[PDB]
2 protein chains.
Amino acid sequence: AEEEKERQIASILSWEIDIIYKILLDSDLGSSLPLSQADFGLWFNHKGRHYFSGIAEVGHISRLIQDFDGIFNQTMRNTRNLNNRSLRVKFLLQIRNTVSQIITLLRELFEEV
Amino acid sequence: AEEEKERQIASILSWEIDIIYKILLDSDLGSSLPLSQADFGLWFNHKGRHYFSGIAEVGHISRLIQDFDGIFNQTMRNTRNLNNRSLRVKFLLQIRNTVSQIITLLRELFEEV
């Protein structure tokens, strides 16, 4: 219960850092996966939604994941951007904001049930 | 047990993300703290070492934390370096390696007991 919560929080944090270092070191996404295809995204869609069925914050996390998928795919269609500092920073700001909100809502979901 | 393992991992990852963004955005450490003074570093010194007393991996974690204090001060005495890409990348790798190694050892400690 509480074990599963911390595990998922560490999971999404691990995914974010992996992508951040890919961007900072290599100026590219490369083998990175969108959140929906990452460890956390698969847990949330396949297991998380059903365990948290009928709780409002679930729809909010799904939206955040979905919104980032779009941002992620757009950049995937343009790694010319990640060499550019401004476009690099923009993306880096977007991932941090997405993960931050999700963790807080995820905390809320686990406490609620 | 497994819960505590994941919680501390989430804690050090949180610190790592914060300092990375401080570096990326402001090109200086500024209000950043070395790991030893963040939540995890304080937890390890006050609670972690004693709970895992006499186990070799503890001395290794203390070593990594102590070493980063020195790395932190050297970089702090030369924030001109964080403007230089190579020296910035050098520091970011020092951070990733310090955190990665500590996490691996922290896992080792928790599985053993």
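Residue numbering for chain B follows Swiss-Prot; the residues present correspond to positions 178-290, in that order.
The header says X-ray crystallography, 1.9 Å.
Each Cβ is built from the backbone N, Cα and C atoms, and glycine gets one as well.
Swiss-Prot annotations:
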type: MUTAGEN; residues: B:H223 to A; note: Same biofilm formation activity as wild-type
Using all protein chains in view, find how many other C-beta atoms are within 10 Å of the C-beta of B:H223 (mutagenesis position). 9
Assigned element (helix, strand, coil) containing B:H223 (mutagenesis position), judged by DSSP: helix
